[PDB]
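Okay, structure first, notes after.
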Amino acid sequence: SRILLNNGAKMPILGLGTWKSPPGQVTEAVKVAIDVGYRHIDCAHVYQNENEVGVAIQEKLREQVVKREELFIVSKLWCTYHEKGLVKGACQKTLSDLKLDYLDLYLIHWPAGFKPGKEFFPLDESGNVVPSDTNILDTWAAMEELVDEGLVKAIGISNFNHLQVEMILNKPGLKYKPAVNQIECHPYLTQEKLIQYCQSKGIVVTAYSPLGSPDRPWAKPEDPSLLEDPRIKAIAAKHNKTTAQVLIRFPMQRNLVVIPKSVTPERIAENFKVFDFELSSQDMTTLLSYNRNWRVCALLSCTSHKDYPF
Ligand SMILES: NC(=O)c1ccc[n+]([C@@H]2O[C@H](COP(=O)([O-])OP(=O)(O)OC[C@H]3O[C@@H](n4cnc5c(N)ncnc54)[C@H](OP(=O)(O)O)[C@@H]3O)[C@@H](O)[C@H]2O)c1
Ligand SMILES: O=C(O)COc1cc(Cl)ccc1C(=O)NCc1ccc(Br)cc1F
Ligand SMILES: [Br-]
């Protein structure tokens, strides 16, 4: 089902993630997702696969499998486009690739701006990211323009910490509040403080990496594994569900949106089968208890940026 955003639109609480979905597999992944019921796709220019996502979206619209109004397509402004005069063209490139004339939601992908150019991570000779002097507030004003030009129906933020959310909410002359803050969230990083702050302000939180991103490129064999945690397996077994299904249902019952990624057709379908069972309150609190402040999405080359959020 769907959650009401502070722009008046409804957002499906379950979406399909596309980071790391290979370009030769993601068109079929998104076709399968729409065929089995998904109506929300999470995209980003930096994922380098929006053309191939778009081929799937467009084919399903052409085939009349779904209407555009029924889809909720999200993408994100990359860090090298935080500049007033680059935001619109970045949005338009994403629209072109996705074969759309609007996005349902467009996010500032990270609070940090980087030097524009070809490189997504421009580095100095010593390996530090090179910042942009543009502030989160001027980037937000540029996002607000996209609403007013009809390119996007909603704007939001991603990886913004408490203080950064507050900065936006306190922006002089704020025209549109952020509708969403998309952040990493799973039983090893439960985010209770940031979620309660955002929800108290009427901002909907989307949980990314809800399975722990086991395919993240910097994974190590020794790292914690949610999918293999026997405690979570035990809750799944009790409910006759998979561990992944429990990990997807968990954020749903916290009033979060969740965006698990898969390119495996059988898992795409399995991951959607989460509307026919309920975790108990005790199950929810037990899952919350596994927090270890273990963050899979972080990056050393960006840790000296003034706006690095963590
Ligand atoms: N805003 C941002 O900064 C940000 C950062 C990270 C992620 N995200 C968004 O969040 C989405 C989800 O996060 P994520 O991609 O990091 O990881 P994730 O969804 O936590 O995990 C994806 C991994 O789980 C596997 N998997 C999926 N379903 C499974 C199932 N039922 N059983 C066993 N394994 C399963 C997938 O394998 P297969 O694909 O091989 O099936 C893939 O290796 C991303 O794709 C992206 O859209 C946003
Ligand atoms: O950022 C994401 O959505 C997922 O992670 C990545 C995806 C791609 Cl395609 C490339 C690189 C990352 C990646 O490294 N993301 C981490 C990241 C990025 C920027 C900043 Br300011 C901080 C930070 F921790
Ligand atoms: Br950042």
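Residue numbering in chain A adheres to Swiss-Prot, whereby the residues present occupy positions 3-312 in order.
The deposited model was determined using X-ray crystallography, 1.4 Å.
Backbone N, Cα and C define each Cβ position, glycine as well.
Among the features that Swiss-Prot reports, NADP(+) binding site is placed at 10-19, 211-273. Mutagenesis annotation in Swiss-Prot: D44 to N, described as Reduced glyceraldehyde oxidoreductase activity; the structure shown retains the original residue. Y49 to F appears in Swiss-Prot as a published mutagenesis result, with the remark: Complete loss of glyceraldehyde oxidoreductase activity. Residues or ranges marked as active site, proton donor by Swiss-Prot on the basis of experimental evidence: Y49. In Swiss-Prot, a mutagenesis experiment is listed as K78 to M, annotated with the note Reduced glyceraldehyde oxidoreductase activity. A mutagenesis experiment is reported in Swiss-Prot for this position, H111 to N, and the note states: Reduced glyceraldehyde oxidoreductase activity. For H111, the entry in Swiss-Prot reads substrate binding site.
Structure with Swiss-Prot features highlighted.
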residue	record	Cβ within 10 Å
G10	NADP(+) binding site	9
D44	mutagenesis position	26
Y49	mutagenesis position	20
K78	mutagenesis position	25
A221	NADP(+) binding site	13
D231	NADP(+) binding site	18
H241	NADP(+) binding site	16
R251	NADP(+) binding site	27
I261	NADP(+) binding site	25
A271	NADP(+) binding site	16
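Using a 10 Å Cα-Cα cut-off from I261 (NADP(+) binding site), the mutagenesis positions that qualify among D44, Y49, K78, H111 are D44. Geometry remark: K78 (mutagenesis position) versus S211 (NADP(+) binding site), CA distance 16 Å.
Note: the Cα of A221 (NADP(+) binding site) and the Cα of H111 (mutagenesis position) are spaced 21 Å from each other. For the recorded site, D44 (mutagenesis position), the DSSP three-state label reads strand. DSSP assigns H111 (mutagenesis position) to coil, not to a helix or a strand. Annotation note: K78 (mutagenesis position) sits in a strand segment as assigned by DSSP. Close contacts with ligand 1, defined as a Cβ under 6 Å from any of its atoms, occur at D44, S211 among the recorded positions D44, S211, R251. Look at the Cβ of each of the recorded positions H111, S211 and count the other Cβ atoms within 10 Å; the largest number goes with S211. Nearest to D231 (NADP(+) binding site) in space, judged by Cα atoms and limited to the mutagenesis positions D44, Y49, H111, is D44. Among the recorded positions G10, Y49, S211, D231, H241, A271, residues whose Cβ is positioned under 6 Å from ligand 2 are identified as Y49. The Cα of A271 (NADP(+) binding site) lies closest to that of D44, out of the mutagenesis positions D44, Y49, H111. Here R251 (NADP(+) binding site) is compared against the mutagenesis positions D44, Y49, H111, and the shortest C-alpha distance is to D44. Straight-line distance linking the Cα atoms of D44 (mutagenesis position) and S211 (NADP(+) binding site), rounded to a whole number, equals 12 Å.
For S211 (NADP(+) binding site) paired with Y49 (mutagenesis position), the C-alpha to C-alpha distance reads 14 Å.
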